Amino acid sequence: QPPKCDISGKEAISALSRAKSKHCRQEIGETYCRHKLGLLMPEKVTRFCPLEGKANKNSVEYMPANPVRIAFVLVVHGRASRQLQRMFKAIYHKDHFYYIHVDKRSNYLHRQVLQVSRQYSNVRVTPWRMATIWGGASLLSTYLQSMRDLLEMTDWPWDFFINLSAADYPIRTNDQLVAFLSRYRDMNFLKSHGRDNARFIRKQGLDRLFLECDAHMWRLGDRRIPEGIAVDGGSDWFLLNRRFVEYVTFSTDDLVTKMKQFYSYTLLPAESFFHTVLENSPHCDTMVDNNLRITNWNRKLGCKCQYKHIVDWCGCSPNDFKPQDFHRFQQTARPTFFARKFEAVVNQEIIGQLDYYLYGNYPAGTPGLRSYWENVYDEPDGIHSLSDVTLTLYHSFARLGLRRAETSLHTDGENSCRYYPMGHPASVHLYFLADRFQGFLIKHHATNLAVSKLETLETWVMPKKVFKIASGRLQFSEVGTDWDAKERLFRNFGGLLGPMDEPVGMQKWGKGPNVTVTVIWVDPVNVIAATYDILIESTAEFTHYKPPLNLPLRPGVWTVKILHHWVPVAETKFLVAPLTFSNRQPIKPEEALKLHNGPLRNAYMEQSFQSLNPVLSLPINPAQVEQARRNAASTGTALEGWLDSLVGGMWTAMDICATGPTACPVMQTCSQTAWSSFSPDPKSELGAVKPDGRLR
Amino acid sequence: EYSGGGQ
Ligand code: NA
């Protein structure tokens, strides 16, 4: 289906060669040809503002007689439902309104949000849901539709529109926010970049044409900035009053119409659409150059072009706050009422500090305040949303818990804590305590074999410590995947790895003169897979590197060693698990053999290091090498025993509880433990509205 | 205050 016009632009040709679907290629071709004929983008726009330039207009203790009612639009994604609930508790008041958009790809979070909206009459969920990728044009589409929806809800007489993410948190009380906005109810709060505007346009790619399709932002070519209007932008977090939102939504004048068209094909549209419209509209004199937010920008860490695979551009994102940042929420310089970003899996202590600062400590004896639970798998989403790696390992963790139940009962006769596993895991949680990862919580079903009854259980597994130092600047060493360069940690928190994974080695360093070290990767039968030196500059805090290891990796316990002139410094270990599932079905002999017998070539790398095995005392045993070939052919129960002995060597079943009635007389009820996802977690629990109108 | 960082 050739295009409507000759497509010659290098960027369009690149997008068409990378796009995955026909529909996308079609829309790419259509957009490019429309723009080539000059019928897609407006070329001149009317300015209605009577000011020569920008306005820049210029206390929270009083009690207003006519307090504003706020429409909070929450645009949320991911797994952090309990943190969302905690933040919702802090910002909730019975007189405001909450309209929650959950990313189409975040079905677990959406189910949790529905429980909230079913509880409270002033909480609703968008029935439509977009896949709001980073920088996507769909984010402006999401705000504009939510504004239209909210203006049509006549039962909700709201005065301001405030957008928040699940990583935002208030830094002042609701009372102070309402008092401030009630005094300035005719103003709009938007923060501009304030620096050179030509540089802003170029860095934002505003003079480039983009198209969102297939959950990707395709760069299609250049375009002109329309004449007659001033273009501006900055933060996409703002507070807009109802009168301005009505203008944006229902006006058909030249400015709004053409800007809606222009920004349908714009990267990061929400960082400049509302600025450009406001400054060129009849409301230009209402603009306050302050979005009342603190955004934790840190360009040295947050600008790693980390979204290069989602958008045809390089971007930056704010860092997560840490405890050392608490004093920044107490600045009196300018009015500020919210901040971002906060992530409980990164640092929950600063969240707790902030929440108790605003609304007081919880009563003594309140449980769970230093804990965090985050669901990373939920049964309604299906085992096909897991990978073969995580399905394999979650199954193994459950069986590890069942063995702990059996061995924890000391009886002469029939063991009433012996179980047979049933089906697949029902849910998996990450578990953190005092900002330390504690491992996984697996909820699973099993038959109690003494009474022959199905029971629902939860197992806590914790990884064994493997980092070992020897007689320096090295503080830690870890192997993982999905390294987050902004937050300097692996987002695959358990280090779960399969034979087809490409592991990454990380080192953490303290201050001191520059130094060079040697890293050596050792596979489970003592084959040296890779060796390299790395410079550790005096200012370096983290280093990492993904060695090019031919796949598949031999399963078992690998070791990574760090040397300093052949002097041992430290070592860590990691587990490449053999898989018991292929495409979520039990693995078959021929696939098991091809996956578990080491890399296709003889070695892991073109260069061999057989010369170093005697130097480092890593001799290769023919009897182990042989037993690994025998293991590579195993399936069924034999493969299960190989995997489970590997897992048990690197993981510990810390505890196991029953969710309901149990016949095992030493099993605690989950809700009565301190660690279970069923135990009380009041800081994230939402109850009845109090007489003061609050939940917190 | 903006998130874009060039091509
Ligand atoms: Na509701």
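Residue numbering for chain A follows Swiss-Prot; the residues present correspond to positions 253-310, 317-729, 735-959, in that order.
Cβ atoms here come from the backbone N, Cα and C positions, even for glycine.
Positions annotated as UDP-alpha-D-xylose binding site by Swiss-Prot, on the basis of experimental evidence: A:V333, A:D361, A:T390, A:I391, A:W392, A:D494, A:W495, A:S575, A:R598, A:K599. All protein chains shown were included, and the count of other CB atoms within 10 Å of the CB of A:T390 (UDP-alpha-D-xylose binding site) stands at 24.
Here the Cβ of A:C285 (mutagenesis position) has 17 other Cβ atoms within 10 Å, regardless of which shown protein chain they belong to. DSSP assigns A:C285 (mutagenesis position) to a helix. For A:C285 to A, Swiss-Prot lists a mutagenesis experiment annotated as follows: No effect.
While the structure shown retains the original residue, Swiss-Prot records the mutagenesis experiment A:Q462 to A or W with this note: No effect on enzyme activity. Of all Cβ atoms in the shown protein chains, 27 besides its own fall within 10 Å of the Cβ of A:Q462 (mutagenesis position).
Listed in Swiss-Prot as a mutagenesis experiment, A:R557 to N is described as follows: No effect on enzyme activity. A:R557 (mutagenesis position): 9 other CB atoms within 10 A of its CB, across all protein chains.
Under DSSP, A:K599 (mutagenesis position) is assigned to coil, being neither helix nor strand in the three-state scheme. Listed in Swiss-Prot as a mutagenesis experiment, A:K599 to A is described as follows: Decreased enzyme activity. Strongly decreased enzyme activity; when associated with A-598.
Per Swiss-Prot, mutagenesis A:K749 to A is noted as: No effect on enzyme activity. Classification of A:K749 (mutagenesis position) by DSSP places it in coil, neither helical nor stranded.
Ranking the recorded positions A:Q462, A:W495, A:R557, A:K749 by the distance of their Cα atoms from the Cα of A:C285 (mutagenesis position) places A:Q462 first. Of A:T390, A:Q462, A:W495, A:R598, A:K599, listed as recorded positions, those near chain B by the criterion of a Cβ under 8 Å from one of its Cβ atoms are A:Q462. Counting only the Cα atoms, the space from A:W495 (UDP-alpha-D-xylose binding site) to A:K749 (mutagenesis position) is about 21 angstrom. For A:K749 (mutagenesis position), the recorded positions whose C-alpha atoms fall inside a 10 Å radius of its own C-alpha are A:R557, out of A:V333, A:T390, A:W392, A:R557, A:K599.
Around A:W392 (UDP-alpha-D-xylose binding site), the C-beta neighbours below 8 angstroms that are at least 6 residues distant in the chain are A:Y565, A:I568, A:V569, A:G573, A:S575. Around A:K599 (mutagenesis position), the C-beta neighbours below 8 angstroms that are at least 6 residues distant in the chain are A:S423, A:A425, A:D426, A:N554, A:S575, A:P576, A:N577, A:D578, A:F579. Distance across the unmodelled 6-residue segment, from the CA of A:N310 to the CA of A:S317, is 13 Å in the deposited entry.
Looking at A:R598 (UDP-alpha-D-xylose binding site) and A:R557 (mutagenesis position), their Cα atoms lie 15 Å from each other.
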